[PDB]
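For reference, the structure discussed in these notes is given below.
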Amino acid sequence: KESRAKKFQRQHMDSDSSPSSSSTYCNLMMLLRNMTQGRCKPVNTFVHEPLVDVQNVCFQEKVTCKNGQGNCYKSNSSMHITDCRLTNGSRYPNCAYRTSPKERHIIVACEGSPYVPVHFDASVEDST
Ligand SMILES: [Cl-]
Ligand SMILES: [Cl-]
Ligand SMILES: [Cl-]
Ligand SMILES: [Cl-]
Ligand SMILES: [Cl-]
Ligand SMILES: [Cl-]
């Protein structure tokens, strides 16, 4: 049983690991974070920053969510992230991933009291 805030942490936070993800990082992390149970989650982004830094994004630049609804916020700073993409050849229960580390501003949807990230919306390179 999982709140949206807890689901966000499980799926998208990886505060305590190195930014330069090796080629097997997503294979290991998608499994460890329960994103290969029932189905292979096709795409996922992990953020290698402190929780407080990601939570604080809810109080940074307000931007439009990709679907035009909800309240989204773009980080002031470029953060260490890793994109994970399900390989073409993969099929449940065999879930293989390509790992792509990068530094990007994150855009998250926020809600609740406390007002916290509940959805990873997008990442972008450009500031402002
Ligand atoms: Cl950083
Ligand atoms: Cl790609
Ligand atoms: Cl990518
Ligand atoms: Cl999400
Ligand atoms: Cl980009
Ligand atoms: Cl792009």
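Using Swiss-Prot numbers, chain A covers 29-156, in order.
Going by what the header records, the deposited coordinates were determined by X-ray crystallography, 1.6 Å.
Note that Cβ sites are derived from N, Cα and C of the backbone, with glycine treated the same way.
Features of the protein shown, as given by Swiss-Prot:
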{"type": "ACT_SITE", "residues": "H40", "note": "active site, proton acceptor"}
{"type": "ACT_SITE", "residues": "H147", "note": "active site, proton donor"}
{"type": "BINDING", "residues": "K35, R38, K69, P70, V71, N72, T73, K94, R113", "note": "substrate binding site"}
{"type": "MUTAGEN", "residues": "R67 to D", "note": "Substantially decreases binding affinity for RNH1 but maintains high conformational stability; when associated with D-95, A-116, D-117 and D-119"}
{"type": "MUTAGEN", "residues": "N95 to D", "note": "Substantially decreases binding affinity for RNH1 but maintains high conformational stability; when associated with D-67, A-116, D-117 and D-119"}
{"type": "MUTAGEN", "residues": "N116 to A", "note": "Substantially decreases binding affinity for RNH1 but maintains high conformational stability; when associated with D-67, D-95, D-117 and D-119"}
{"type": "MUTAGEN", "residues": "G117 to D", "note": "Substantially decreases binding affinity for RNH1 but maintains high conformational stability; when associated with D-67, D-95, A-116 and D-119"}
{"type": "MUTAGEN", "residues": "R119 to D", "note": "Substantially decreases binding affinity for RNH1 but maintains high conformational stability; when associated with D-67, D-95, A-116 and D-117"}
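A map of Swiss-Prot features onto the structure.
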residue: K35; record: substrate binding site; Cβ within 10 Å: 12
residue: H40; record: active site, proton acceptor; Cβ within 10 Å: 19
residue: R67; record: mutagenesis position; Cβ within 10 Å: 12
residue: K69; record: substrate binding site; Cβ within 10 Å: 17
residue: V71; record: substrate binding site; Cβ within 10 Å: 9
residue: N95; record: mutagenesis position; Cβ within 10 Å: 10
residue: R113; record: substrate binding site; Cβ within 10 Å: 16
residue: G117; record: mutagenesis position; Cβ within 10 Å: 7
residue: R119; record: mutagenesis position; Cβ within 10 Å: 12
residue: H147; record: active site, proton donor; Cβ within 10 Å: 20
Using CB atoms and a 10 A radius, I'd like the single residue among the recorded positions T73, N116 with the highest neighbour count.
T73
Rounded to the nearest angstrom, how far is the Cα of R119 (mutagenesis position) from the Cα of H40 (active site, proton acceptor)?
22
How far apart, in angstrom, are the most distant Cα atoms among the substrate-binding residues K35, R38, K69, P70, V71, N72, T73, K94, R113?
22
On a C-alpha basis, identify the one among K35, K69, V71 that is nearest to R119 (mutagenesis position); the candidates are the binding-site residues.
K69
In whole Å, how far does the CA atom of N116 (mutagenesis position) lie from that of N95 (mutagenesis position)?
26
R113 (substrate binding site) in three-state DSSP notation:
strand
Identify which of the following recorded positions, namely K35, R67, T73, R113, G117, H147, place a Cβ less than 6 Å away from any atom of ligand 4, and list them by sequence position.
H147
Distance, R67 (mutagenesis position) to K35 (substrate binding site) (CA atoms, angstrom):
16
